[PDB]
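Engineer: If you scroll down you'll find the structure; I have some questions about it.
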Amino acid sequence: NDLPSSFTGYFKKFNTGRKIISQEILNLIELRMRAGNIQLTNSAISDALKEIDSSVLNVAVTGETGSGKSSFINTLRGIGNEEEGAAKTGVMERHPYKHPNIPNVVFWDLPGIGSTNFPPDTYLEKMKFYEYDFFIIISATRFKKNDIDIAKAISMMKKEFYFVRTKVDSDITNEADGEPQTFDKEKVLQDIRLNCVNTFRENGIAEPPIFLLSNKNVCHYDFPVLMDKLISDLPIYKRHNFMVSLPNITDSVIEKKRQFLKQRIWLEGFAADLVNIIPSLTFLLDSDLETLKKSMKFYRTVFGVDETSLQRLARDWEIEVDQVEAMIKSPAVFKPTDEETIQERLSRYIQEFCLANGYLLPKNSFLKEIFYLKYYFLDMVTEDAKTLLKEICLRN
Ligand SMILES: Nc1nc2c(ncn2[C@@H]2O[C@H](COP(=O)(O)OP(=O)(O)O)[C@@H](O)[C@H]2O)c(=O)[nH]1
Ligand SMILES: [Mg+2]
């Protein structure tokens, strides 16, 4: 029940594909912790956090004009095609588009090779191939020789690529229009997937990743599967930043985000050093109070329950933003009030969190109060995200 073991034991409670950093790195930290040199130990923990936090992801998106590159980029960033910062949908060189909340996630819109006079290899060099983590090759219909050859070149250069077939919703709508209930919409998808794969393999790509989706319905088709696969292919430490940037499409995705964020709080908490003082004994320092307000804003944005996200959703709904906010809890925490009231409010949350969850550590050891409060806000915001998801699905 010693501290070093408790530190690593926390992470061991999460499933493999849900750990924030390699268990191997964590076990070395455990070793250093046992050594007792807090100087070196804190430094090692801070280094782990820095690697996670500093991770930058550069995603290349290529394909013919009109295939849906701009839309795909806006969808993953959670931005409407008509909002600012959004890649303008509609008919040069590459253009970057950073995620609005996670600047370290950058999508690059590349001009389709077909619009250039360059062979696959020259095209990739011109587009600064080595700057990307992976490539997304998009087509709204069938994949032409151009697209396929780029894929082969990328593969030959030892980088990952993914084929994304957009506008599948349009195919289903047009084929099903006026047809009896018996029309098989699922079969349309199954046929397109198999046909694409046969074509890819016929052309020399043995294991072509293919995803059929619609930029107008991120919750359906292969979008969820694509997100899981992209995260799975990334080095462990790079997953956190990309994960928190993803659209909050399912309870599973929301829960996965929470799991990653819980681990970051744990790391951050140990980096600040544990104490022997019970967390609910005193009020908070003003600096910690300000940090918590920033933390709440970040969590709300990550989970899509921030002001801007709420406005965007309820624009045309029968219930406006104020009605939507009334259905959740996080928006009320920091409504304007005096400093005493907010201090008293948080001093109660801390007692309640610890009475329900314990101190998460061996007897007499505690994280500084602010971290238990981050867990409290995280749970609150997570629950709000699920509540809102249900409301979104009923209406859109
Ligand atoms: N129905 C439907 N329309 C889409 C989809 N993706 C893109 N579009 C639309 O098709 C057009 C071309 O898309 P755009 O994203 O600008 O692709 P780009 O020209 O490759 O960058 C726009 O009118 C989009 O609104 C999709 O998955 N489904
Ligand atoms: Mg474009």
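Here chain A follows Swiss-Prot, giving residues 14-104, 109-413 in order.
Yeah, the Cβs are placed from backbone N, Cα and C, and that goes for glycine too.
What Swiss-Prot records for this protein is below:
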- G79, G81, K82, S83, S84, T102, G103, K184, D186, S187, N232: GDP binding site (BINDING)
- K82 to A: Constitutively active. Binds GTP but fails to hydrolyze it. Does not localize to the parasitophorous vacuole membrane following T.gondii infection (MUTAGEN)
- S83 to N: Abrogates interaction with HOOK3. Greatly reduces binding affinity for GDP and GTP. Abolishes GTP-dependent oligomer formation (MUTAGEN)
- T102 to A: Abolishes interaction with T.gondii GRA7. Abolishes GTPase activity. Reduces GTP-dependent oligomerization (MUTAGEN)
- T102 to D: Abolishes GTPase activity. Reduces GTP-dependent oligomerization. Results in inefficient accumulation of protein at parasitophorous vacuole following infection with avirulent T.gondii strain; reduces accumulation of wild-type protein (MUTAGEN)
- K161 to E: Blocks T.gondii ROP5 binding (MUTAGEN)
- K162 to E: Blocks T.gondii ROP5 binding (MUTAGEN)
- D164 to A: Blocks T.gondii ROP5 binding (MUTAGEN)
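Each of these features: where is it, how hidden is it, and who are its neighbours?
Structural biologist: Packing around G103 (GDP binding site) is summarised by its Cβ count: 8 other Cβ atoms lie within 10 angstroms of its Cβ, all protein chains included. In the three-state DSSP scheme, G103 (GDP binding site) is classed as coil.
Residues near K82 (mutagenesis position) in space but far in sequence (CB under 8 A, at least 6 apart, same chain), listed by position: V74, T75, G76, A100, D126, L127, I155.
Look at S83 (mutagenesis position): DSSP puts it in a helix. Residue density at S83 (mutagenesis position): 22 other Cβ atoms are found within 10 A of its Cβ, drawing on all protein chains shown.
Under 8 Å, Cβ to Cβ, and six or more positions away along its own chain, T102 (mutagenesis position) finds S83, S84, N87, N94.
Its Cβ taken as reference, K161 (mutagenesis position) is surrounded by 15 other Cβ atoms within 10 Å in the chains shown.
Under a cutoff of 8 A between CB atoms, and with a sequence separation of 6+ in the same chain, the neighbours of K162 (mutagenesis position) are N220. DSSP classifies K162 (mutagenesis position) as helix under the three-state reduction.
In this view, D164 (mutagenesis position) is surrounded by 24 other Cβ atoms within 10 Å of its Cβ, with every protein chain counted.
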Engineer: Largest pairwise Cα distance, Å, within the listed GDP binders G79, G81, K82, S83, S84, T102, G103, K184, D186, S187, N232?
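Structural biologist: Greatest Cα-Cα span of the listed binding residues: 19 Å.
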Engineer: Near ligand 2, meaning Cβ under 6 Å from any of its atoms: which of the recorded positions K82, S83, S84, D164 fit that description?
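Structural biologist: Close enough to ligand 2 are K82, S83.
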Engineer: Which three-state DSSP class does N232 (GDP binding site) fall into?
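Structural biologist: The residue in question, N232 (GDP binding site), is coil (DSSP, three-state).
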Engineer: With respect to ligand 1, which members of the mutagenesis positions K161, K162, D164 satisfy a Cβ distance under 6 angstroms to one of its atoms?
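Structural biologist: Those mutagenesis positions that pass the cut-off are none, since no Cβ is under 6 Å from ligand 1.
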Engineer: Quick one: of the binding-site residues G79, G103, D186, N232, which has its CA closest to the CA of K161 (mutagenesis position)?
Structural biologist: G79
Engineer: Write out the long-range same-chain contacts of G79 (GDP binding site), meaning residues 6 or more apart in sequence whose Cβ is under 8 Å from its Cβ.
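Structural biologist: Spatial neighbours, sequence-distant, of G79 (GDP binding site): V104, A157.
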Engineer: Find the Cα-to-Cα distance between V104 and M109 in angstrom, rounding to a whole number; note that the 4 residues connecting them are absent from the deposited model.
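Structural biologist: Roughly 11 Å, rounded to a whole number, separates the two Cα atoms.
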